[PDB]
Amino acid sequence: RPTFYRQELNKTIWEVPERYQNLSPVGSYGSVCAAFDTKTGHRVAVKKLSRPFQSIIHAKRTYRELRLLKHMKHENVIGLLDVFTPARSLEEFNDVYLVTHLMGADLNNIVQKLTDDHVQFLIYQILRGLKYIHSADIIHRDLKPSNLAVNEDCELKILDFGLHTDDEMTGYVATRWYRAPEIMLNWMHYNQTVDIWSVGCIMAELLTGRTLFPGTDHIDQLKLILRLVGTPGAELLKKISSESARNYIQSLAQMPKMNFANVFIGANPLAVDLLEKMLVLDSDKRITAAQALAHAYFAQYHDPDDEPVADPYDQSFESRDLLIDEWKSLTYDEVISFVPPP
Ligand SMILES: Cc1ccc(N2C(=O)CCC2=O)cc1
Ligand SMILES: [Cl-]
Ligand SMILES: [Cl-]
Ligand SMILES: [Cl-]
Ligand SMILES: [Cl-]
Ligand SMILES: [Cl-]
Ligand SMILES: [Mg+2]
C-alpha cells in the first residue's frame, strides 16, 4: 500500500498516493483534477466519484463503470491507468478514484481545415476502436465529437462510454443530434448498430463543417432525417414496436431518398458511397464496423493484421439483483485486484 496525503481543493477533500503531484481542478458524477504521475511521467486526469454508493442504482453504475474501464485495452479507446481508495478495509470503504491519460483537444476543437486525407484517418480510427468495442458486445451509445480525443498528430481515442436524462435530450442540443432515430424515439430494442449511425453523422460533419441533423426538438430532427434518407417502407414499419409511433410515421407524406452526391457536393465519391451505407434507416441493413474497415475509402490505412478484437467480456451482472452493500463489495474486489498496464 502506498502512502497517501490529504488536501482540500475547492471544498473537497482529496486523499491520493504520493505518486500523484501538483493536483489542479479542471472539471465538475464526480470532480476531476489534472496531475503529474511521477511513476509513469504522464499527465493524468484523476476523477473522484461523487456518492458512488448512495443507492442501488448508483452502486451498480459505479461497478459497471469500473468493470468497463478495466476491460478496455486498445490504441483507439480510453484505458484505465490506475484505480485506488484510501480505505484499508471493506468496512471503511467509501471513496473511489479513477486515473486516465489527460486528454487535450476533442474533435470539436479540430472541426481547422480538413483534407479528405484527414477525414479518412480520423474515421478509420473511430471504426478500428468500434470493431474492438463491438466484438465484446459493448454498445457505446453516446458517440459525438466531444467524446473523441484528438492530438496534434491526428491520433484519436474514444471516451465517455454511455453508462442521460430527459431534460438533457430536449431542444436544440448536441446531446441528441448524433443519436439513431430508433433510440431517439424508442422505436424498438436497439443494438450496436446505433453506433454506426453516429459515425455517419460525425463523418458528414467533418466533410461539410456543419452539423448533419441539427434538430430543434425530437420531431424536427426526425423530419430532417427522413428528408435525407426517405420515409420508411412497410418492411421497417413492421419492426417498430409502438403502435403509436407507427401511426405517427404513417401520418407523414412519403419522400424518396435524396442523391447524396448532390448533398455532399465535391466529396470523394468513395466517401459518398460509405455514407450511403452507414446512414440507412433500417438498422438491420447498416454496414458494420468490421465491414466498413474493408471499404475502399480506407485503402491507404486498412491492415487486417492490425485491427484487433477484444477479450470476451462477461456482462451477466447486468441482470443480477443485489443489495447496495453487495454491489459495494464487488466494486471493492475490483479495486484491489487491479493490475496496471506495462
Ligand atoms: C453545404 C455543404 C458544405 C460543404 C460540402 N462539402 C463536402 O461535402 C466536401 C467538401 C465540401 O465543401 C457540401 C455541402
Ligand atoms: Cl505513491
Ligand atoms: Cl488510454
Ligand atoms: Cl474510502
Ligand atoms: Cl459534441
Ligand atoms: Cl469478463
Ligand atoms: Mg463527454
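Quick note: numbers on chain A are straight from Swiss-Prot, i.e. 5-32, 35-117, 120-171, 174-352, in order.
So this one's X-ray crystallography, 1.5 Å, going by the header.
Just so you know, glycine gets a Cβ as well, placed from its N, Cα and C.
The DSSP secondary structure for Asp168 (active site, proton acceptor) is coil. Every protein chain considered, the tally of other Cβ atoms within 10 Å of the Cβ of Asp168 (active site, proton acceptor) stands at 15. Annotation comment: Swiss-Prot describes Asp168 as active site, proton acceptor, evidence class sequence analysis.
For the published mutagenesis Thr180 to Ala, Swiss-Prot gives the following note: Phosphorylation blocked. DSSP gives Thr180 (mutagenesis position) a coil state; it is part of no helix or strand.
Record note (Swiss-Prot) on the mutagenesis of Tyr182 to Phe: Phosphorylation blocked. Residue density at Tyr182 (mutagenesis position): 12 other Cβ atoms are found within 10 A of its Cβ, drawing on all protein chains shown.
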**Complete:** Rounded Cα-Cα span in Å across 2 missing residues between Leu171 and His174 equals 9
**Asked** In whole Å, how far is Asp168 (active site, proton acceptor) from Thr180 (mutagenesis position) when you measure between their Cα atoms?
**Response** 20
**Message:** If I take the alpha carbons of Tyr182 (mutagenesis position) and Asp168 (active site, proton acceptor), what is the distance between them in whole Å?
**Reply:** 21
**Prompt:** Roughly how big, as a whole number of Å, is the Cα gap between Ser32 and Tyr35 that 2 unmodelled residues would have to close?
**Reply:** 8
